[PDB]
Structures are given as C-alpha cells and as structure tokens.
Amino acid sequence: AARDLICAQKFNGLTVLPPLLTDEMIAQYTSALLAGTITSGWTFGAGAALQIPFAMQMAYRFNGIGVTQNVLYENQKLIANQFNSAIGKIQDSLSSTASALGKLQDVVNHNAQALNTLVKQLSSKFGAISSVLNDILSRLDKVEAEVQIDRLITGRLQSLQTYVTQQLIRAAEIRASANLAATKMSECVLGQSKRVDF
Amino acid sequence: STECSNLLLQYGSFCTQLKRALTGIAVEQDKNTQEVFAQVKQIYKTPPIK
Amino acid sequence: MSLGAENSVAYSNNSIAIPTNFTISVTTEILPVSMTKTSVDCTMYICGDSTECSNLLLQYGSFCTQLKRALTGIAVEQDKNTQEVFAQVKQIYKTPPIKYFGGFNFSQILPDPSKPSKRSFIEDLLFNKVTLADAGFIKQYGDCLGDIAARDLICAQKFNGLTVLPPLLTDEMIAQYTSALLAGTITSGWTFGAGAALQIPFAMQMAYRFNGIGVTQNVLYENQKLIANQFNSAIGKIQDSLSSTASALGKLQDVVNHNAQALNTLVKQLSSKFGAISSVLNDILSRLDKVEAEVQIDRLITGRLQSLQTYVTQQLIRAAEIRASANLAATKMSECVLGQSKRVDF
Amino acid sequence: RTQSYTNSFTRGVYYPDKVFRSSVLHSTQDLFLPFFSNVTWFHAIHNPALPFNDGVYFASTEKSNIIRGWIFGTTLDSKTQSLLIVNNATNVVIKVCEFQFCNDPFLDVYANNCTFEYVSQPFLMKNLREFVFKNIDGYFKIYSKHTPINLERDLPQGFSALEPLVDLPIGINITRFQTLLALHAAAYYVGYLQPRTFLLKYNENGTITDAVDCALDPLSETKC
Amino acid sequence: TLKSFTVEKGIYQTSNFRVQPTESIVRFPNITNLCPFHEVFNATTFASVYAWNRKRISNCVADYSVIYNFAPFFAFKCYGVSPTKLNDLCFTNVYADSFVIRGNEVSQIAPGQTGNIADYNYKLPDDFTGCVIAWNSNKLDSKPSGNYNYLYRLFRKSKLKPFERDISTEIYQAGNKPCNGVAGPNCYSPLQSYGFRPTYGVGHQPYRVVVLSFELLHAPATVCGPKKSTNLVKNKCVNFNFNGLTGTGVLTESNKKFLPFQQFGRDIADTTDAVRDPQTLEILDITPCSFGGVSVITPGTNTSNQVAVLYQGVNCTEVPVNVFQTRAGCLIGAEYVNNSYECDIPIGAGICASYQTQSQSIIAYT
Ligand SMILES: *[C@@H]1O[C@H](CO)[C@@H](O[C@@H]2O[C@H](CO)[C@@H](O)[C@H](O)[C@H]2NC(C)=O)[C@H](O)[C@H]1NC(C)=O
Ligand SMILES: *[C@@H]1O[C@H](CO)[C@@H](O)[C@H](O)[C@H]1NC(C)=O
Ligand SMILES: *[C@@H]1O[C@H](CO)[C@@H](O)[C@H](O)[C@H]1NC(C)=O
Ligand SMILES: *[C@@H]1O[C@H](CO)[C@@H](O)[C@H](O)[C@H]1NC(C)=O
Ligand SMILES: *[C@@H]1O[C@H](CO)[C@@H](O)[C@H](O)[C@H]1NC(C)=O
Ligand SMILES: *[C@@H]1O[C@H](CO)[C@@H](O)[C@H](O)[C@H]1NC(C)=O
Ligand SMILES: *[C@@H]1O[C@H](CO)[C@@H](O)[C@H](O)[C@H]1NC(C)=O
Ligand SMILES: *[C@@H]1O[C@H](CO)[C@@H](O)[C@H](O)[C@H]1NC(C)=O
C-alpha cells in the first residue's frame, strides 16, 4: 500500500527498543500482588504471608479507621453489595468513557511527535542550496560541497541535541511519576494509609 | 555518505555523549518498571474456591 | 528471566496463621545528597590567553555570564542540600561515658577519639570503600607546576580552566552532626526532635517502640536478652557484609564517576577542529592573515561554546536529580531517625 | 622457490607520527598489518615478481646477513620509472631510472633519466629484521626495527613497534617488487598492509607496548 | 562585574589573575645559506607539463620578498598559508614544480579539481599546503611560426594520483584491435603540441607556472626564514618561538625520554607539552605560568566599603600579578579569630567571614 511513518523513522537511523519486562510478566506481578493482598492482607508485605478470612480482614480495616468491628459483622451483605456495585460502575465507566486514560495517551503521543519532528527536520536546508547530500556532492566540486555539507551537519546536529535534551527532561518527569507510583504501591496495596487524600 | 562521515569525524564526541544519554534513559525506564512492579518476592496464587 | 518462587498460601474461611517468634533485622539504605561543585571560566577554555580570540569572544554577548551563573547556582545548591539533610539538630548532644543501653551494643556506630577525624568504624569503611577522583578541592598547583612522572588528568583539567570548589561543611562537621543525632536518638528517643531532649532508659524506649507496632510491651521485658543478642548479631552481619562485598555503594561511586567523566570529556573536546584547519589556536594565528584566521577562530569559538553549553545543561539536569534525592534523604532523616514511621516499606 | 604459510601473530605495528605521547590510548587510522593474518614464507634456494599491493611488510630471521636490497616498479622493462634500493656494507644507493640493470645472478663477491641520487647510512644493521614500505601521495616511507629472537621457530609473540627511517617523495605507481639474494638459504616473510583502525597504547616512557585492531573480533570493536 | 553601583553582602567571583610574560625567546636553527629561488623563477627554458621538473630546496634561509622582484606575476595564490606570513614561521622542505600550460588551464592547478591537465598531466593532493604562482609568458614562450617544444598528454587509461609523473610514450589504443606501435586506425599519440602564437586571444596565451609545495614541521627544520635568534632563559613565564611555534609559558628541564626522530610532545587537549630546542639538542617542558580565581568578600555598600580578597586554590607565596591560609585558597584582608559564630558569608571548608565590632573590621572564623 503506502509507506508507513515507522519505516521512514527506521530508515533514517531511529530505533525503538523493547522493554525488559513483557506484559505477561507485569500481569503475573499484578496477579501475585492481588492474591497476596486478598488472602493475607498486609502481612505478606512485611514478612511471611499469613492467611486470614476476608471478613475478619475487613473488620481489621474498619478497626483501623476508627469504626468498631461489629459494624461490619452486622452489615456484611450490604457492604459486599456496595463493593460489587462500585466495581460494576467502574466497569461501566471504562466501557463507556475513554477520557480517563489521557496521561498514558499523552506519553505515547509525545514520543510519536518527537520522532516525527526529527524525521521531518531532515528536509531543511539550513542555508545550503539543497537538503540532499547526493545532489550537493554531484553538483559542486570538493570545497563548495564541503561547505554545504558542513552547514547541513551543523543543522542536523543541533536538531538531534535538542531532541536529546527534551528527552532527558521528559525522562526526569517520568521518573518522578514512577517514584510516586512505587510509593503508592508500597503504602496503599501493601498496607493501610492514615494520610488524608492519599 | 563517506565525505559526510569524514567531515563529521572532526566534530569530536558529540554523538558519543548523545548515545550515552539515550542509553541512560533506556536503562532508567526498565529501572522504573522494576521499582514499581517487582515489589513482591514470591508469586502467590488464588485458591480455587472463589 | 524468573520473576520469583511460586507460592500458594492456604486460604480458608475459618483458618488464621499467627507468629510465635520474631527476628530483629537491620538493613542499609544508601542515598546521595550532594555532588561535585565545579567552576569554569570561558577565557581559558575557549581561547587560552589569546587577545584576538578574547576580542572576538566579546562579540558573542553574555553567554558566559549566564553559564557562570548556572554553575554558581548549582554550587550553592549542593551546600544547601548538605545543610538541609544533616543540620537537623539544634544542639550537639553527646553520649554519657557509661556505655550501657540495656545490653545493646552501639560501639561500631558511636565515634571513638583514637583517630583524629572522630568517625565510627562503619563510617571508616564507608569512607574507605567509596574511592575519590581526587579533584581540585585540594590545592595542587604547586604539584601541577612540578612535572613528575606523567601528566595527570587533574592538571590538564586545571590548566584548561576547570576548577573544583571544596564543600562548605567538612567531613568532621558531618560526623559531628551524625554523632549528635545518634546520641539524641539513643539517649532521648523521639523527644529531642519535638522540643527539649527528655531522658529515658533504652529498654523503656524500646518498649514504647514495641507498643508502636502493635505488640504488648511485656514481650520485650520477657525477651530482652534475645532481642539485644539479635541486634548485636545483625550489626555484626552488617559489619561483615560491608567488609566483604564492595558493590553496595555503587550510587555514590556513580556520582563521583559522572562528574569525573564530564570534565574529562570537556578536556578531550579541545582537540577537535570543528571544520577549521587546526585545533591549535596559535597555528591559526601564525599561519594566516587577519581575516582568514578570524574565520577559523570564529569556527573554534562556536564549537567550544556548544560543548560548554552541553556540559552546563547536563550538569543542571544532574543537579535537579541530586536535589530530589537529597529532599528524599532529608524526609527519611526527619521521619525514620527522629520518630517512628507507620508507612509501609518506608 | 619453496613457498609456505604462517601466522602474523599480532606483529607489524609502527609509530604513526613523530610526536612523543606518554600514558595515553591513541586511535589511529592508517595502513596497518591486520592481526592474526597469513604472511607468506618464501624459501630462496632457487623467480617471478611479487605484487606491491598497498604496502608490504618484510621480515627476515637470518643471522648470516645475506638478504640485501629491493627493486620497485610496475613493469620493469625500461618502459617506466622504477625505484631501486641497493644496500651494501657502506651506504645505500636509491635511484629512479628506466633501469634495465641486474644484480640477481652469480655476479657478486666470489643513467637514462635519473631524478635523484639519495645516498645515506645503510638500512640493514637470532635476530628479526622487520620492514614496512608504503606509497602515499607520491611519498615513499620506510619503517624498520630489528629485534632479537630467542627460539627460532616462527614470528614471535609480543609487540615491537617500528621506527621511521626516511620519507622519499619519489616513486611513482609501484605495482610489483623484487628482492635480491647473495651467495659466496635465504628465508623471508611477506605480508600486505590494509587500511585498518588501531588503538595504540603508550607507557610512561613513551613506548608503544600494546595495540588493538578494531576490526578483528567484536570484543576488539567493543574495546575500541 | 555585577553591572550595578551598589553590591550586597556575600562573596562574588570577579576575575582571574594571570602572570604576564616578561621576556621573549626566538629559537631558530643556525643556518646561513641562501635558498636559490633565482634559479627557479628565472630560467631560460621551462619544462613541459607532462615532464615537469621538481627542485628540492633545503638547508638554506628562504626570503620570500624577492619572489616579486624575480617574476612579474599578479597573485601569490596560496592555499594552506598566507603570502604575508611566510617569513615568520617555517617548514621542513620546500619543493618547486615548474611547467608551462595554456591560459585556459591555469584554473585547473588547484586541490580537488578535474580536467585535462589535472587528470593526465599534473594532479595536486586534497591536503595541498602551498602557493601557486603563474604569470604570462608571451614574450619568451611564443613564436609567430608556432611552438612545438611544449607537449601535454590528453590520453591515458587511468587518472593520475597526486604528485605523479609520466614520461613513457606508447601508442594509445581505444579499441579491441592492438596498435602494436602503428599509429593507424583508432591509434593516437598521447602527446600533442600546444601551438602557441602571439595573435591568439588572452585565454590561449602561454603561462609559466611555479608551484611551491611546503610540507609542515614533522622532521627537524632545514629551511627557515630571516629571523634572529635569542638566548634561552628558564624558570620564567616568557614568550617562546620554537621553529614557528608561538606561545607563552615556563620552560624547564625535563626527564622525558624522547626518541631521536621525535621533536614534539603533545597532550590530551592537543597542546604542546614538551619541545626540543633546535640549537642545542635538549628537551624542555612547557607549562603555563601561575593563575587562579579571585573572589571578593564584601558586606553591603550601605555598611562599608571594605573588602577581603580570596585567591582560590593557591598556596599564596606567589601572590601578585592580614594573610590567612584556608583550604579554599588563602584570605587577604580578614583577621582570623579563635571564636565560633554562625556562618554569615561562606568561604570554604568550614571557614566563614563576618563584619563585627571587636572599630569595625572584617574577621574570619570557623
Ligand atoms: C525464637 O528464635 C530464637 C532465635 O532467633 C530462639 O533462640 C534459640 O533457641 C535455641 C534452642 O534452645 C538455642 O539453641 C539458640 O542458641 C537460641 N538462639 C539465640 C538465643 O540467639 C528461640 O528459642 C525461639 N523461641 C521459641 C519460643 O521458639
Ligand atoms: C467455608 O469453607 C468451606 C470449605 O472451605 C465451604 O464448604 C463453605 O461453603 C464455606 N462457607 C461459605 C459460607 O461458603
Ligand atoms: C560489645 O560491647 C562490649 C562492652 O561490654 C565491647 O567490649 C565489645 O567490643 C562490643 N562488641 C563489639 C563487636 O564491638
Ligand atoms: C593463508 O593462506 C593460505 C593459502 O591457501 C591458507 O592455506 C591459510 O589457511 C591462510 N591462513 C589463514 C586463513 O589464517
Ligand atoms: C621506563 O624506563 C625506566 C628506565 O630503565 C625503567 O626502569 C622502567 O621500568 C620503564 N618503564 C616501563 C618499561 O614501563
Ligand atoms: C649549531 O649549533 C650547535 C650547538 O651550538 C652546533 O653543534 C652546530 O655545529 C651548529 N651548526 C652550525 C651550522 O654552525
Ligand atoms: C636571469 O638570469 C640572467 C642570467 O644571469 C640575467 O641576465 C637576467 O637579468 C636574470 N633576470 C632577472 C629578472 O634577474
Ligand atoms: C603549601 O601550603 C601548606 C599548608 O599551608 C604549607 O605547609 C606549605 O609550606 C605550602 N608550600 C609552600 C609555601 O611552598
């Protein structure tokens, strides 16, 4: 059919590397964390995993936030129904609305447009007579083609340095967000949080 | 292009440090994923009673 | 790659598992705080006492002033990071000469007056294992003038206009701050971080710590000797692990190595032509007339300015990362040492 | 004459410039002899010419000092200018002429269009005499280094850098070359240079002690 | 340095102190012969472009100002150097190539260019450092009956490498049938005459070309221009001139073991670390004279106009272009007291400064 943008990126020396952990490994880690949270509570994050019934674990969780544990044992079916209804509303909202995941889409879109700009910047002349090295090398003699090639080299090197600097700043922002995500993994899933709005 | 490569060789080690910066970013991404997700030491599994 | 060992906890709706014993574990966390302070002047690097190069460099505006301002801001920020992490106590507390704390051995972390720099045993291993690049914070111009053996990298850095500034707080003052925090921790508890230091016996302070984590304080008083022996064994294991394994301190070694490598790259970048006929400036002055040598000097000036700005931008990004790590270390100093934390994995 | 084949054994390194460098790793792109190659062992008991192909590494392990002189050219029948390096016990005589001369047969110890007449000190002198000849930009450069050998088996293991001798700007279109003999036997190795990239190592005394050929194996490319 | 008339309290990096040079040193080899440019530029007959002469100029002193008096040319068109700076610096060897071409082909004598002379008669390298001198020769190399002593080659199997010569004349063949020494069908002699006449146009006139090829300093210098030498002094920051290598620094004795073919020593930053003196065969270390940073420690101008100067990173027994020694350099103008206050102006490794009372003055402390 037509030439893809990824092929035009790959033909000009730009390569995307695969991550070390595949999606199945991330799913295995998530399933292990979920099973340890459900079966053990917060005991698996501080040593050996000790089993506990889930109703008694939820009574422990209510006793953490200042409510006596008889409230759960007298209202267990209502709280189970409320939890199931809330999971159903999350499923319906994720099936209906698609604007919630805009951060990961922005992460994809920025990395797409940076490489697209780096490819498109190769058409620039930077004050030379042409943007093609073969036309310059065939049209002029040695000294003039050396001058035009030097101008093109300076322009392309400046654009590549700009791309690397912007990638470094974006990587610092991504590392800050990943540190926050690791803290929320350690404090919300592996335990119970006393911090307000955390 | 051989002439372009010969003229690019006179600009020093700009591409070496660009390559080093990109390699550092690439290692940092996998470090971020390992720090976030690989927090548990054993792979617990659900018993068949749901 | 293997993610981990397969496990299957026996869940049931009427079964629970309760521990009957405990272990006291001591772990080690290493956090960078500051990095190397550097100072670069443009005239020695770009020109090297050439009057024509300086006169052509004056036409490029105030690039060097803002590069100098950025480097000075980084240098001030490093001292601010060290002060904001370590100088958290208001008074220099000292441990009493009677070294009994309920049977807990603190001899390997408390300082000793035998050596001149009053550092502990573990602090001596941590200073010995992290090798230094031996930068220009020690004066070496008398050594650089005297040509002995072969030319050093530090002398080539210094002769081209790159200079490393010493930190404001010496290692003895950092050790004094650490000893004051340690003495206030082991003789007062968490009271010295919230006002005046109120004394408390160490067994009763540890019983308060046991009440913090949801264990009744009679468990400590019925098992005091076992807990003290476990603490001493864990401290000895930390000592043996620091004596044997040398790969634990890679973060501070990376901090040293990056700041050495950036200056080495900046020195090596002076051998490039950048499209001119020679990297040597005096050959350009002698071999040509005014206009052509001015053209070649302009090419060299442009290339050296891009190399210097690349170095300054990389240093600014590294300084931001180091400042984030220092803020984390200051939070961990305020919450782990000066109190007891309920946050999981913190 | 009898031919054979043997390994180069990381041998054939020379100083690329007349600049003193100490305790530094230097990268040089020049016509070098690649590592672990096959040089050709010629046993001269007996003779067609040998092709001069972008540089020649010459070696000789002979104690009796028989081998002497060289001829350079492209067709060698007075239809071209030919370089003639003739050595003896006193001087060397280097000349470029049409050169229908001869010293190969048994005429020994029991002109035309001449361009230059360079005479100087002699070149040659359990010892190995290593020589490198090259022709770049009309300039003929000769490198040499003599090294004693203990066990006369083959080319030795180790490094011995070659020092420059003279930089003759005469010698045009060298394609084939020839080597003399001497009788009252002769054994020499011939290797061919190649445009490779090397990474030279200098010690604290300024002597080349180690080198890495960047296009030999991927480990050496990683080192370079 | 702050672009303001009022400064605040703190420490500011202002400038750098440099030791200025006192004397000058010129070191040239002791050569008294004169280079024979008159034999090159003033000749009765010049060779053809296919058989151009090459003359080696060595072991003499070259004066380039007499070249204008020798021949009436317009442009001293040089490539790697300038014509006005040829008498200061110097080289190893100079080669002069002389030939006669047509006025159309004078532009072909340039590095990196193809044509007829540049491909089959005389090819210049891409790294050519030298000057091309060409002038008209209508009065000596032109006859009304035509000239046949000047030959050029236009037929060859391959392009010529730089600085190569071709003397042999064979019958050129551009077909499958061999010539066998017979100039018949598809057989051409490669040399044909220029045929110079005085009635031709200005672009067809005979031109005498002299190409001076300089090679840079790698060997000991054998040809050097007119410049008097100066006695060598050591252990002083001076200006040196070693065979055209200018610079500023301190020359000391060295224990570097130079090999006998080496005349220079370079550094990681591509600068000359050591040099060999051309008069006496000795090795000299080149190091720059003393420098360092200067920091000015002041309170505000609303308080006082007194300052203290910190000379960064020096052991100040070599100060000039109260004295207290710190680890960040040494402090001049502040009195060190044996007290301990809070830090006001941070200087270095545990040393601060303040404006106190015990007559107001600037003190330094731990
Ligand atoms: C709890 O664990 C400790 C070790 O962590 C046990 O102490 C050991 O007990 C055995 C059995 O007598 C002794 O041989 C060891 O010397 C003890 N080790 C020490 C004191 O460090 C202790 O017995 C355990 N408690 C229970 C109730 O099982
Ligand atoms: C509790 O567990 C047992 C066996 O694990 C099962 O038979 C029983 O149905 C469970 N109780 C309820 C209310 O489902
Ligand atoms: C433990 O404390 C005693 C003092 O009672 C001391 O002698 C000993 O050295 C300490 N242990 C270690 C390993 O330092
Ligand atoms: C060198 O060439 C000879 C000629 O056949 C060959 O036998 C020998 O294996 C070669 N050496 C190598 C490939 O190392
Ligand atoms: C340099 O030369 C000295 C002088 O003999 C010698 O002692 C030293 O070992 C040499 N260094 C080397 C070979 O690395
Ligand atoms: C130049 O001077 C050196 C040492 O002063 C001396 O050995 C040499 O003979 C001199 N050369 C001439 C040509 O005078
Ligand atoms: C060239 O040399 C001849 C012979 O010495 C002389 O007569 C003539 O004047 C010289 N030409 C110039 C311009 O000096
Ligand atoms: C260098 O400084 C130290 C420390 O003040 C001093 O002991 C030494 O004498 C100084 N060196 C000189 C003055 O040459």
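To match Swiss-Prot, the residue numbers of chain A are left as they are there, and the shown ones run 845-1042.
Per deposition record, electron microscopy, 3.0 Å.
Note that Cβ sites are derived from N, Cα and C of the backbone, with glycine treated the same way.
Here the residue is the original one, but Swiss-Prot notes a natural variant at this spot, A:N856 to K: In strain: Omicron/BA.1. In sequence order, A:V963, A:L966 constitute the residues six or more apart from A:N856 (variant position) in its chain with CB-CB distances below 8 Å. Secondary structure from DSSP puts A:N856 (variant position) in coil.
Under 8 Å, Cβ to Cβ, and six or more positions away along its own chain, A:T859 (variant position) finds no residue. Among the natural variants in Swiss-Prot, A:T859 to N has the note: In strain: Lambda/C.37. The residue drawn here is the original one.
Note: A:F888 (variant position) has non-local neighbours A:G880, A:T881, A:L894, A:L1034, i.e. same-chain residues 6+ apart with C-beta under 8 A of its own C-beta. Annotation of the natural variant A:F888 to L in Swiss-Prot: In strain: Eta/B.1.525.
Under its natural variant annotations, Swiss-Prot gives A:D950 to N the following note: In strain: Delta/B.1.617.2, Mu/B.1.621. Every protein chain considered, the tally of other Cβ atoms within 10 Å of the Cβ of A:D950 (variant position) stands at 10. In the three-state DSSP scheme, A:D950 (variant position) is classed as helix.
Reduced to three states, the DSSP call for A:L981 (variant position) is helix. A sphere of 10 angstroms centred on the C-beta of A:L981 (variant position) encloses 19 other C-beta atoms. Record note (Swiss-Prot), natural variant A:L981 to F: In strain: Omicron/BA.1. The unchanged residue is displayed.
Annotation for A:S982 (variant position): no same-chain Cβ neighbours under 8 Å separated by at least 6 residues are found. Under the heading of natural variants, Swiss-Prot lists A:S982 to A and annotates it as follows: In strain: Alpha/B.1.1.7.
For the naturally occurring variant A:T1027 to I, Swiss-Prot gives the following note: In strain: Gamma/P.1. Around the Cβ of A:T1027 (variant position), a 10 Å sphere holds 16 further Cβ atoms from the protein chains shown.
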Original post:
Any idea what the Cα distance is from A:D950 (variant position) over to A:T1027 (variant position), rounded to a whole Å?
Top reply: 23
Original post:
Could you tell me the C-alpha distance between A:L981 (variant position) and A:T1027 (variant position) in angstrom, no decimals?
Top reply: 57
Original post:
Under DSSP, is A:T1027 (variant position) helix, strand or coil?
Top reply: helix
Original post:
Among the variant positions A:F888, A:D950, A:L981, A:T1027, which ones place their CB within a distance below 8 Å of a chain B CB?
Top reply: A:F888, A:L981
